[PDB]
Amino acid sequence: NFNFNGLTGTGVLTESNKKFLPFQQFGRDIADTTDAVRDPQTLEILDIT
Amino acid sequence: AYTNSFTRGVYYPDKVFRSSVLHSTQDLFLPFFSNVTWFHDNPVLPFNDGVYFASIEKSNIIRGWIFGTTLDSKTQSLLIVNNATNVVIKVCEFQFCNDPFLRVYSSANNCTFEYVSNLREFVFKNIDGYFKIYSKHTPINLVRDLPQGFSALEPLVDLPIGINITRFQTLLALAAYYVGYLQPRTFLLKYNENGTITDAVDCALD
Ligand SMILES: *[C@@H]1O[C@H](CO)[C@@H](O[C@@H]2O[C@H](CO)[C@@H](O)[C@H](O)[C@H]2NC(C)=O)[C@H](O)[C@H]1NC(C)=O
Ligand SMILES: *[C@@H]1O[C@H](CO)[C@@H](O[C@@H]2O[C@H](CO)[C@@H](O)[C@H](O)[C@H]2NC(C)=O)[C@H](O)[C@H]1NC(C)=O
Ligand SMILES: *[C@@H]1O[C@H](CO)[C@@H](O[C@@H]2O[C@H](CO)[C@@H](O)[C@H](O)[C@H]2NC(C)=O)[C@H](O)[C@H]1NC(C)=O
Ligand SMILES: *[C@@H]1O[C@H](CO)[C@@H](O)[C@H](O)[C@H]1NC(C)=O
Ligand SMILES: *[C@@H]1O[C@H](CO)[C@@H](O)[C@H](O)[C@H]1NC(C)=O
């Protein structure tokens, strides 16, 4: 389980290859479910699967 | 004088990474092949529901912008000045002069905000009490005409600052620039495998 800035969810927080632009905070699936997230402390990008 | 927008003026409508997907967004965009005003002077231009602004310079001729309902100390006015060293963003009841050549203002009062940090391209939005800047600087073959082809502006600055804007101006040092107005349009945006917007359909165009 996780909570990122109030984004509750569950998954395996794989280290992402996705090339987030510096303004982007979250990634979304084709459904509106959250597909990736920036860590609010390290500001790395994680996949959520 | 006027010119076509030539499919420029797309920007990322969300702070959301999207990739390998086509996304529809109803948002304030410069329409494809819209009728942009052209300049070389710096009038008290209308701002409407938002502006695409672009300029081509080789010697840093433009030095920023100012915005408000009056551009007078009766109301708060937003200023962005790019001085010789810094980008300075201020919100005050400024007393501006007749031309903001660089002597932009005599004084400032009742201040509420500050922020500090080729073809140049910008989009300005002022919606629901935010003000947002998107931009790109684009290398191009010539110094004085707006190009063909497509690229999407990245978000630059983003301010929770609550001003009311109907007028704006261009600041100048002691060059060709273009102004286009955003419309509420549905755009189908192509986000590629790197999640950059590479192309768009203006669903209203034809
Ligand atoms: C351009 O604007 C910046 C404001 O962002 C000016 O910065 C100030 O400079 C003085 C010294 O001249 C410092 O004491 C202040 O602390 C600076 N303020 C900030 C907010 O950084 C800068 O001086 C301007 N450039 C020129 C050449 O005048
Ligand atoms: C700053 O803005 C305020 C409004 O938010 C102005 O307030 C008026 O100030 C005068 C002098 O103090 C009062 O007589 C009025 O009653 C105030 N208006 C209200 C609605 O309270 C103020 O004038 C502005 N600053 C300057 C220098 O003009
Ligand atoms: C996705 O991003 C990479 C950069 O990480 C792009 O690859 C670069 O492309 C330019 C093209 O001029 C080359 O000069 C660089 O050497 C490339 N860098 C790497 C690391 O390969 C890639 O083209 C992008 N793909 C798409 C479809 O936009
Ligand atoms: C917040 O924490 C991370 C480590 O989790 C650290 O790298 C970062 O520098 C911290 N941010 C600030 C502003 O101190
Ligand atoms: C562009 O707009 C002006 C009015 O602002 C109009 O006079 C002119 O004919 C328009 N041009 C085109 C090609 O629509």
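Since chain A takes its numbers from Swiss-Prot, the residues it shows come out as 540-588.
Per the header: electron microscopy, 2.8 Å.
Here the Cβ of each residue, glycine as well, is placed from N, Cα and C on the backbone.
Quoted from Swiss-Prot, the note on natural variant A:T547 to K is: In strain: Omicron/BA.1. Counted within 10 Å of its Cβ, the other Cβ atoms near A:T547 (variant position) come to 9, all protein chains included.
For the natural variant A:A570 to D, Swiss-Prot gives this note: In strain: Alpha/B.1.1.7. The structure shown keeps the original residue. Around the Cβ of A:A570 (variant position), the number of neighbouring Cβ atoms within 10 Å comes to 7. A:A570 (variant position) carries neither a helix nor a strand DSSP state and counts as coil.
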What whole-number Å value do you get for the CA-CA distance of A:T547 (variant position) and A:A570 (variant position)? 16
